[PDB]
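Here's the structure we're looking at; comments come further down.
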Amino acid sequence: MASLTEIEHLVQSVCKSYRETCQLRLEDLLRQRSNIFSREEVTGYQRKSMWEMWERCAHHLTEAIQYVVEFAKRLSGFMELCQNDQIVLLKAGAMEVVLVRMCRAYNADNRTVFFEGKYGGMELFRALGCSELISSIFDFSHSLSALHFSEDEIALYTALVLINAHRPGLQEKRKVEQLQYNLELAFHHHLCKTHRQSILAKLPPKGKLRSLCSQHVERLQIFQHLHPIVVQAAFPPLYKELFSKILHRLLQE
Ligand SMILES: N#Cc1cc2c(cc1C(F)(C(F)(F)F)C(F)(F)F)CC[C@H]1N(C(=O)[C@H]3CC[C@H](C(=O)O)CC3)CC[C@@]21S(=O)(=O)c1ccc(F)cc1
């Protein structure tokens, strides 16, 4: 099954689907690299209350997950799967996809990330009381930056992050296995064609993305225990559903 011309067609539709569902244009993120938060602005973020910062971050994460849901809906084969499998894949992989896409908003030259209009370092997020998780996320973005990914490479890699046939809870394992295999062929074909197969050994282990998501859920549980009414009243419904239905509505649309 699937010939060379069909593999190349898959590469291009995956790249198109990714281009259409990016929250931020890479050119826009690059043109803003000089717009950095001043010492006073950083101090203002640090002085914000823990709950205020958590709410802002969960709001920005919910917006980014919404673009990832749209990427999945445009991904060839995803809407053909059953609703249980579409939801199992989004619950386990949407945050992993946001974690990979985030490297585009990262600047390795000064170790800053784009956040609310400007670039700021790790210290911008000190009010979260997450410094170990923040460090891991900045290290993961730093390690993806060292690979110099093209946009097409991130498109093929993130499709594979999402279409993972090993996720527990899949009712039609074989249909997801088939789609994962076609996407693997498309990614390796594109790497072979562009002389970029050397990145294969340098891609992060799958346990690394799993560990970052687990840490996110653990720090959220700590925060929700101390501020349960804040989570209930001011956190986005889609965020609580994924990390603490909305997904069923987004997938029907
Ligand atoms: N709620 C949140 C939350 C939200 C986000 C991240 C982490 C968390 C946590 F939770 C954590 F770490 F636990 F996961 C944190 F840190 F707050 F605790 C990392 C990805 C980031 N992000 C992006 O950089 C986007 C991704 C999509 C991309 C595109 O589609 O083009 C544009 C850039 C989405 C939200 C955002 S953020 O900007 O609020 C931000 C927050 C902390 C940080 F260390 C760096 C950035």
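FYI, residue positions are counted from 1 along the chain as it appears here.
The backbone N, Cα and C atoms fix where each Cβ goes, and this holds for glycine too.
Sequence-distant neighbours of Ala64 (mutagenesis position) (same chain, 6+ apart, CB under 8 A from its CB) are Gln23, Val98, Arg101. Here Swiss-Prot notes a mutagenesis experiment, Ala64 to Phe (Swiss-Prot position 327), with the remark: Completely abolishes transcriptional activity.
If you take the C-beta of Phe115 (mutagenesis position) and look for same-chain residues 6 or more apart in sequence within under 8 angstroms, you find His60, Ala105, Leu124. Quoted from Swiss-Prot for the published mutagenesis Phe115 to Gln (Swiss-Prot position 378): Completely abolishes transcriptional activity.
According to Swiss-Prot, the mutagenesis experiment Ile134 to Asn (Swiss-Prot position 397) carries this note: Nearly abolishes transcriptional activity. When Cβ atoms from all protein chains are considered, those within 10 Å of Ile134 (mutagenesis position) total 19, not counting its own. DSSP classifies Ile134 (mutagenesis position) as helix under the three-state reduction.
Spanning 12 unmodelled residues, the straight-line distance from the Cα of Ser244 to the Cα of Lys245 measures 13 Å.
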